[PDB]
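A.B. asks: Sharing a structure with you now.
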Amino acid sequence: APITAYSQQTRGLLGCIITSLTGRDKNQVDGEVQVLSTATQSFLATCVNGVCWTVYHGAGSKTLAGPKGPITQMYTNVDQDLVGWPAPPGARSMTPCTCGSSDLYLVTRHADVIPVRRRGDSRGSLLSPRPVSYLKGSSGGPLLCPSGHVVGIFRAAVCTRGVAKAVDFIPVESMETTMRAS
Amino acid sequence: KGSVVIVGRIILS
Ligand SMILES: C=C[C@@H]1C[C@]1(NC(=O)[C@@H]1C[C@@H](Oc2cc(-c3csc(NC(=O)C(C)C)n3)nc3cc(OC)ccc23)CN1C(=O)[C@@H](NC(=O)OC1CCCC1)C(C)(C)C)C(=O)O
Ligand code: NA
């Protein structure tokens with residue numbers, strides 16, 4: 001894989017409960033991908049054209065804790081499992097992929113970069129099988145073309161007896177379809 | 001009622 005990644009934590013379990021309740025986060029923001037938490041689960045958000053995109057089944061209808069207080073969702077599509085908030089200052093906006101390269105790369109919450117073979121518009125095969133538990137918490141994470149552009153975000157895993165052989169994702173196209181119906 | 005919180009980030013190269 002050409003692409004690499006590392007993570008940096010910003011908050012602990014306590015300051016997260018606090019920030020959750022005040023909706024106000026002073027921490028400086030960086031990175032293409034944000035690691036997000038509610039009370040009951042963790043997941044990922046990918047910034048693309050100034051919107052922080054993630055899944056509904058992680059974020060629900062919630063606000064994002066921000067510097068000027070809670071940020072209201074700018075896009076909400078329950079049935080796509082997609083939501084987006086305006087990207088906080090300093091998040092690194094990613095660029096959409098359109099060249100349609102066949103081999104993709106999933107970035108997990110562990111900052112691992114996993115080879116995927118595109119099988120269709122919103123489906124991708126894992127060249128190498130992984131535990132479901134290993135992917136759990138990476139919904140919202142980006143699938144990248146080899147150039148580092150974003151093709152989609154991770155939505156669900158195709159799996160059997162706790163082993164995942166494929167990923168279902170929201171193609172960067174659907175993020176247009178929600179924006180138009182705004 | 002609780003807002004979602006950024007607890008970390010991932011840097012890409
Ligand atoms: C293991 C990792 C995987 C990435 C991951 N995702 C997840 O955990 C996702 C979330 C949920 O899937 C969906 C939820 C909602 C959804 C909408 S609203 C809602 N919840 C609520 O309203 C509650 C508040 C009540 N859920 N909408 C979807 C829409 C889809 O459209 C094509 C596909 C999957 C969806 C189950 N799942 C799966 O990955 C599950 N797989 C699964 O459902 O099979 C998928 C369906 C499409 C391809 C194969 C699994 C691994 C638990 C058996 C994660 O980390 O969260
Ligand atoms: Na890494």
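All residue numbers here begin at 1 and follow the chain in the order shown.
Going by what the header records, the deposited coordinates were determined by X-ray crystallography, 2.3 Å.
Any Cβ shown, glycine's included, is placed from N, Cα and C.
These came from Swiss-Prot, pasted as-is:
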- A:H57: active site, charge relay system (ACT_SITE)
- A:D81: active site, charge relay system (ACT_SITE)
- A:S139: active site, charge relay system (ACT_SITE)
- A:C97, A:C99, A:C145, A:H149: Zn(2+) 1 binding site (BINDING)
- A:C16 to A (Swiss-Prot position 1042): No effect on zinc-binding by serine protease NS3 (MUTAGEN)
- A:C47 to S (Swiss-Prot position 1073): No effect on zinc-binding by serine protease NS3 (MUTAGEN)
- A:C52 to L (Swiss-Prot position 1078): No effect on zinc-binding by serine protease NS3 (MUTAGEN)
- A:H57 to A (Swiss-Prot position 1083): Complete loss of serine protease NS3 activity. No effect on zinc-binding by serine protease NS3 (MUTAGEN)
- A:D81 to A (Swiss-Prot position 1107): Complete loss of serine protease NS3 activity (MUTAGEN)
- A:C97 to A (Swiss-Prot position 1123): Reduced protease NS2 and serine protease NS3 activities (MUTAGEN)
- A:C99 to A (Swiss-Prot position 1125): Reduced protease NS2 and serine protease NS3 activities (MUTAGEN)
- A:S139 to A (Swiss-Prot position 1165): Complete loss of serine protease NS3 activity. No effect on zinc-binding by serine protease NS3 (MUTAGEN)
- A:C145 to A (Swiss-Prot position 1171): Reduced protease NS2 and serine protease NS3 activities (MUTAGEN)
A.B. asks: Using Cβ atoms only, which of the mutagenesis positions A:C16, A:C52, A:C99 are under 8 Å from chain B?
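C.D. replies: Sorted by position along the sequence, the hits are A:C16.
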A.B. asks: Which of these mutagenesis positions (A:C52, A:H57, A:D81, A:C97, A:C99, A:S139) have a C-beta closer than 6 Å to some atom of ligand 1?
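C.D. replies: So the answer is A:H57, A:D81, A:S139.
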A.B. asks: Quick one: which of these recorded positions, A:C16, A:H57, A:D81, A:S139, A:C145, A:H149, have their CA within 10 A of A:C97 (mutagenesis position)?
C.D. replies: A:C145, A:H149
A.B. asks: Enter the number of other CB atoms within 10 angstroms of the CB of A:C16 (mutagenesis position).
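C.D. replies: If we count other Cβ atoms within 10 Å of A:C16 (mutagenesis position), we arrive at 23.
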A.B. asks: Among the mutagenesis positions A:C16, A:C99, A:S139, report those whose Cα falls within 10 Å of that of A:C145 (mutagenesis position); none is a fine answer.
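C.D. replies: Those close enough are A:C99.
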A.B. asks: Reported as an integer number of Å, what is the Cα distance between A:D81 (mutagenesis position) and A:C52 (mutagenesis position)?
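C.D. replies: A Cα-Cα distance of 14 Å.
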A.B. asks: Once the DSSP letters are reduced so that anything not helix or strand counts as coil, what is A:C99 (mutagenesis position)?
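C.D. replies: Assignment for A:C99 (mutagenesis position) reads coil.
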A.B. asks: State the count of C-beta atoms found within 10 angstroms of the C-beta of A:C145 (mutagenesis position), not counting that atom itself.
C.D. replies: 21
A.B. asks: Can you list the residues of the same chain, besides A:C97, A:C99, A:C145, A:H149, whose Cβ falls within 8 Å of the Zn(2+) 1 site's Cβ centroid?
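C.D. replies: Checked against the 8 Å cutoff, the neighbours are A:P96, A:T98, A:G100, A:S101, A:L144, A:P146, A:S147, A:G148, A:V150, A:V151.
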A.B. asks: At the Cα level, what's the spacing in Å between A:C52 (mutagenesis position) and A:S139 (mutagenesis position), rounded?
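C.D. replies: Spelling it out, the Cα of A:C52 (mutagenesis position) and the Cα of A:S139 (mutagenesis position) are 13 Å apart.
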A.B. asks: Going by C-alpha distance, which of the mutagenesis positions A:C16, A:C99, A:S139 is nearest to A:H57 (mutagenesis position)?
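C.D. replies: Nearest listed residue in space: A:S139.
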A.B. asks: For A:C99 (mutagenesis position), identify the closest of the recorded positions A:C16, A:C47, A:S139, A:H149, judging by Cα separation.
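C.D. replies: Going through A:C16, A:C47, A:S139, A:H149 one by one, the closest to A:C99 (mutagenesis position) is A:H149.
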A.B. asks: For A:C47 (mutagenesis position), which residues in the same chain are close in space, meaning a Cβ under 8 Å from its Cβ, but six or more apart along the sequence?
C.D. replies: A:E32, A:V33, A:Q34, A:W53, A:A87, A:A91, A:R92, A:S93, A:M94
